[PDB]
Amino acid sequence: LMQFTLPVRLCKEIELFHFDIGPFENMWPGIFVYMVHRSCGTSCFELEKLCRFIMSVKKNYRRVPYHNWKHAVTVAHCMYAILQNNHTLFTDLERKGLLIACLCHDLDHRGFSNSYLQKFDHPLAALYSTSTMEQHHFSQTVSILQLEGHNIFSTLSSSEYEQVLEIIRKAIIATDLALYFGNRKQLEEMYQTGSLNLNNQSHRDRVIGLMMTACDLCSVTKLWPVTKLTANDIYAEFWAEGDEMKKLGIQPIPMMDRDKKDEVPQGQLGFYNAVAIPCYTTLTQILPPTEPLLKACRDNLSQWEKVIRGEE
Ligand SMILES: Cc1cc(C2CC2)nc2nc(CCc3nc(-c4ccccc4)cn3C)nn12
Ligand SMILES: [Mg+2]
Ligand SMILES: [Zn+2]
């Protein structure tokens, strides 16, 4: 009979897409659990295992500016918001899997891109030739599942356990933004030729793909002061990578060069047009109730336009 309840402001704001989880680390575990209980059920996961699993995941995120424990809970909230606004479209198994897939999706991120692992010649690039970090994140997810007392899916049948771990795997892989562009193009066509069908599992995998890129990017769907201060977190990682690239004797792309701070507004603009806006556009078309994400993304587009004209 043991539910989590949140202060009134949070209980009410958490159901909105633009919810920010705030600066009190110690609340994020309760917030996550609250989300699982409302989205999935009180029964979905034995609470002793869920808590112990949540705390091992936290322990395995590093202290990097952006790809941190706070990013993990943020992405899981965006997924919660999608699943609560589309509650008949998804299986019991997808609801379980995706919230766990989102929390785990950047486990053990070092704050370096797949490109920097390859050019450094890091061991993980030898183990995994594409989607290097993403396959590492899935690997660490299995690791923490197999720690004693941590199997939150112990109740699942052999088949169900295999189906969910597959959902999680494809979910995490999809957060590889290099795979997104093609995934959205195919989902664009299928919808517009009327061929998109959610009883086709290969089609459901694509939709979940896009969902995962939507949640992963949801910093651009927040209030402007949250979007603005998150863009500082992202650029600090990128400028640290460019420094490292320089140390290998390679000019980094301008995105990653700190001597090119000033072209950031123009950079975030490019990003909204080429990635975020298409992502949230195609997602709205497929799942109409996700519109707020597109509305909020457009508002922040317009706020970067305004920075460029030195109106702020
Ligand atoms: C992968 C990713 C995730 C998110 C998450 C927060 C939502 N935001 C993001 N912003 C950027 C970075 C965009 C970006 N800056 C530039 C740039 C910057 C300065 C000088 C020159 C060029 C190019 N380009 C594409 N990547 N990115
Ligand atoms: Mg990632
Ligand atoms: Zn991420």
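Quick note: numbers on chain A are straight from Swiss-Prot, i.e. 725-1036, in order.
Even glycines carry a Cβ here, placed using N, Cα and C.
Copied over from Swiss-Prot:
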type	residues	note
BINDING	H791, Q992	3',5'-cyclic GMP binding site
ACT_SITE	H791	active site, proton donor
BINDING	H795, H829, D830, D940	divalent metal cation 1 binding site
MUTAGEN	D830 to A	Loss of activity and of zinc binding
MUTAGEN	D830 to N	Reduces activity 1000-fold
BINDING	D830	divalent metal cation 2 binding site
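Shown here: features listed in Swiss-Prot, placed on the structure.
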residue : record                               : DSSP class
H791    : 3',5'-cyclic GMP binding site        : coil
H829    : divalent metal cation 1 binding site : coil
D940    : divalent metal cation 1 binding site : helix
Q992    : 3',5'-cyclic GMP binding site        : helix
Between the Cα atoms of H791 (3',5'-cyclic GMP binding site) and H829 (divalent metal cation 1 binding site), what distance do you get, rounded to the nearest Å?
10
List, in residue order, those recorded positions out of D830, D940, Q992 with a Cβ under 6 Å from any atom belonging to ligand 3.
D830, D940
Among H795, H829, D830, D940, i.e. the recorded positions, the one with its Cα nearest that of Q992 (3',5'-cyclic GMP binding site) is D940
Near ligand 2, which of the binding-site residues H795, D940, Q992 are found, taking a Cβ distance under 6 A to any of its atoms?
none
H795, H829, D830, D940 excluded, remaining Cβ within 8 Å of their centroid (divalent metal cation 1):
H791, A796, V799, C826, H833, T899
Rounded to a whole number, how many Å is the Cα of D830 (mutagenesis position) away from the Cα of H795 (divalent metal cation 1 binding site)?
9
Entry from the binding-site residues list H791, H795, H829 having the most other CB atoms no farther than 10 A
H829
Hey, of the recorded positions listed (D830, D940), which one tops the CB count within 10 A?
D830
